[PDB]
Amino acid sequence: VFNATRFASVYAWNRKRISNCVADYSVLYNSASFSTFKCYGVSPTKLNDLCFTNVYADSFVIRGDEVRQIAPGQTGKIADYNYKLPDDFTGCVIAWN
Amino acid sequence: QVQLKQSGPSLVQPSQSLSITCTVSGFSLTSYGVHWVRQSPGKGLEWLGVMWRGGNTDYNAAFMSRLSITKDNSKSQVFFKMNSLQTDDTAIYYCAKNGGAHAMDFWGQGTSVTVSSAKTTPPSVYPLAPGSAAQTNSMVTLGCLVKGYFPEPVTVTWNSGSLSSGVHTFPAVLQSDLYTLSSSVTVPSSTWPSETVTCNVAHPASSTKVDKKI
Amino acid sequence: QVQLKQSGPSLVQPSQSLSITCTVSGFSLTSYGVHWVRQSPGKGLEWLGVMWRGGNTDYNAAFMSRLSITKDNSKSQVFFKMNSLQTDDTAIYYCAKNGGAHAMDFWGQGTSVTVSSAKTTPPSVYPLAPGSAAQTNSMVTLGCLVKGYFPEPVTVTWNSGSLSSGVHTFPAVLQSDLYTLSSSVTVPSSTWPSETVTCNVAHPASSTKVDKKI
Amino acid sequence: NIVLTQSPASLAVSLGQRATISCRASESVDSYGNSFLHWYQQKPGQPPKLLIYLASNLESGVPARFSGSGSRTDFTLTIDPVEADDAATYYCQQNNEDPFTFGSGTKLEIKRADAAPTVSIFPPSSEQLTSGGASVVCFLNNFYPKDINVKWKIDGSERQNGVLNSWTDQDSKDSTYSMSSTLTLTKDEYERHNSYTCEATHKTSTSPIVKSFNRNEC
Amino acid sequence: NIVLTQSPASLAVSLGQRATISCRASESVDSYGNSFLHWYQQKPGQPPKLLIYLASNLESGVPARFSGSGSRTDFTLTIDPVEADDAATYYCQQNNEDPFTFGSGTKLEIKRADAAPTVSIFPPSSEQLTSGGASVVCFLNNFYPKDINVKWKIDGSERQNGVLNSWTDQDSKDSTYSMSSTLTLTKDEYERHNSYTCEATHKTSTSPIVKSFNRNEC
């Protein structure tokens, strides 16, 4: 999903539902290939080993001054009108130039 | 017992500097580090810096190169020097005492520092006096219209602050290089037109005291 | 990929009609409307009209009856029909794509539409060589005099646009149905009269190209 | 850098209920031995004060109704019960990493019962009429909700040129709102028609709020 | 019809500072949730381009130094850092009500260091003198500030008929001023005297920058 061909728009962001698989997050956090790696609700070093029912991968592209707008409760034109992240979002957001 | 109020600036243009004088009282400057913040200029509350107890000082990432703290331990006053200010930086600047876990236990009254290219203008006060045909039902409301001043703040009181029952302070309407401030106070009918009533207006930016009989 | 250039007008006589052709490319003309403006006659930038995204067209009170816009969706070309052009109707037109909030994202090159009873006068190009008393300081100025031409626009350069940073442009003086344009080109002092200095001129209205060596 | 994206931007909680002001953070750990922070209050008609230090402790001068806890990023400020001292903006501050920024600010509004505004009109003073000006003000104070719209309607034609409004925020103690509508015109406009009308439409008053004033009120 | 009183009409901002340009408005208000307008930048030799849309959002393709904000009536343009390539004008566009007019237009200039002009003069060709006219061009290029009094003064007396200057304002690439003075005379007036003088007095140079030419230079 991260290395996909082309991502969707900010308002038609594609929610890729993923289930019944193994997700290694420590290899991605220590990959040194992501421009931003900031998680909410749990540290990236601790969420590597956790079990969940369902996970999602929302694919979209935004400007460098706009990546800071994707956060719980953060305002912005894309944060309110295009992509509303949950205020109780206990997941993680990543980005790469 | 404790006083952390600011003063000194009247009006400043954008991309300029200034100097603030915060009088500290209630605690010694060597015992706690005086903090320095703003009052919600648009987005949430902004932190500027803090001078520790006889050591170095921390500043905001966005204001380290521009804003500086000058702490005078002999006069019991903390001076602040700001540079390259923008109109969006208009807000009330506060001083505060250091807590245990770097907290801001005490807070002062501060001073409303206004950044705008306009020039200073004193207030042209005109009272909102009811006419002779005005009626009353066990009480009467009074106010004044302080239009034609710049910049904030302006304090409107009733007979040097004698009344405190129904005093309501309104915000200033930003006009073209001017401001318009209204007021409304509730007083019983036995005080007006019976006793002498006069609108007391103070403009700390220009230190002007305008008296207009209601 | 993006093209909003104009062509067709050279010189207009009073009490006549003419249409300007602005070729659209780089964006879907059916999804974005093309704006039309003047080159700030007198006061700030004036706005003429715009065709909506397959809707209607907006005009001004003075230009609704004389000027009209036609958006050809098949050829991707927006036409600007001018009617009842008099001597006082001189204007320089530009095309621009409509944005989201009625913005003007892309812009074109435009064309200078001069209306006057005088006929097209070609340019009398002459080279400006420095006098014998002119000294050098490791650099020598060389220019070409394009005098006695009408109407705008016109382009003067060196070696058909070989150098663009050293070639300076000056405003043309508005004479009685005539113009006087000055130019200059900064080159090393040792490159003249040693090297060949050929100046090129282009008058799109009259389609004149007179080459003169300095 | 710590981006305290505090949420929500405002609350409407009635008296006696439980207000919840969350505060999202990103960093850091081990403030003192844990991942707590400080809470503050900025009132509109009073200087600010410190409510909770380390998000788990009470401070003298403020009531014990303010409590809460918090994880590394999911923080909570619990105000239970809500009394008439909570109409203000609340902030959260981390101090374990420079800059010691605050939260976005949750403007808590005391959701009291709907109340209609007062009525008071003030004709111009002698100095205003002497100088040729005439500024009439139609006050509508002590109301809830803040949604209020004044329509200055002169009997000849509605005037909306010199209409200015001063929207005062909810006082910390006084849970009602206050708004002042002005109309700065010339003496000729004040002496134009015999009577005038200050119209307004508030949520509480189903009937249109109408109060007239005459030119002879001097 | 809204005449956006764009102020200030011009600015001379030095390098490293922050330029502030206002844009006044009066209508409309509260289109959706604001009434923000757009901003543009017109070069002296190119039509303008979009810098900011809705006064709060950046547009790609232009430099990132341009930003701004605005209230319902007053809109601000922020240019930070002011570099030696921002030598151009700016405008603000009306968008809430047709026609889509623009403001007055603020002319921004970069305050560079002082510099003296060039010293050179160019006589006409043999064809121009043969026809009866005379066109001598006297250039004063690469100087600062623009305050320079250029006036032709023939050997007989101060000339007031053939005086004509072509001033080039501050360009984006070339941050210096340039002015080309022309001399309109006849064959007899061109050959009336032996030597002539292209006199000019610059602000910083107390002595006039002069360059003479002889009638035989052809």
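By the numbers in Swiss-Prot, the shown part of chain A spans 341-437.
Including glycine, each Cβ sits where the backbone N, Cα and C put it.
Record note (Swiss-Prot) on the natural variant A:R346 to K: In strain: Mu/B.1.621. Under DSSP, A:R346 (variant position) is assigned to coil, being neither helix nor strand in the three-state scheme.
In Swiss-Prot, the entry for natural variant A:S371 to F states: In strain: Omicron/BA.2, Omicron/BA.2.12.1, Omicron/BA.2.75, Omicron/BA.4, Omicron/BA.5, Omicron/BQ.1.1, Omicron/XBB.1.5, Omicron/EG.5.1. The structure shown retains the original residue. Of all Cβ atoms in the protein chains displayed, 10 besides its own lie within 10 Å of the Cβ of A:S371 (variant position). A:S371 (variant position) falls within neither a helix nor a strand when secondary structure is assigned with DSSP, and so counts as coil.
For the natural variant A:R408 to S, the note given by Swiss-Prot reads: In strain: Omicron/BA.2, Omicron/BA.2.12.1, Omicron/BA.2.75, Omicron/BA.4, Omicron/BA.5, Omicron/BQ.1.1, Omicron/XBB.1.5, Omicron/EG.5.1. Mapped onto three states, the DSSP output places A:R408 (variant position) in helix. All protein chains considered, the CB of A:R408 (variant position) has 17 other CB atoms within 10 Å.
Among the natural variants that Swiss-Prot reports, A:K417 to T is described with the note: In strain: Gamma/P.1. Neighbour density for A:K417 (variant position): within 10 A of its CB lie 13 other CB atoms from the protein chains shown.
Contact with chain E, taken as any Cβ pair under 8 Å, is found for the variant positions A:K417 out of A:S371, A:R408, A:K417. Each residue contributes its Cα atom, and for A:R346 (variant position) and A:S371 (variant position) those atoms are 22 Å apart. Around A:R346 (variant position), a 10 Å sphere centred on its CB holds 6 further CB atoms from the protein chains shown.
Candidate variant positions A:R346, A:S371, A:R408, A:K417 yield none lying near chain B, with Cβ-Cβ distance under 8 angstroms. For the pair formed by A:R408 (variant position) and A:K417 (variant position), distance between Cα atoms is given as 12 Å, rounded to the nearest Å. With a threshold of 8 Å between Cβ atoms, the variant positions A:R346, A:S371, A:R408 that neighbour chain D are A:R408.
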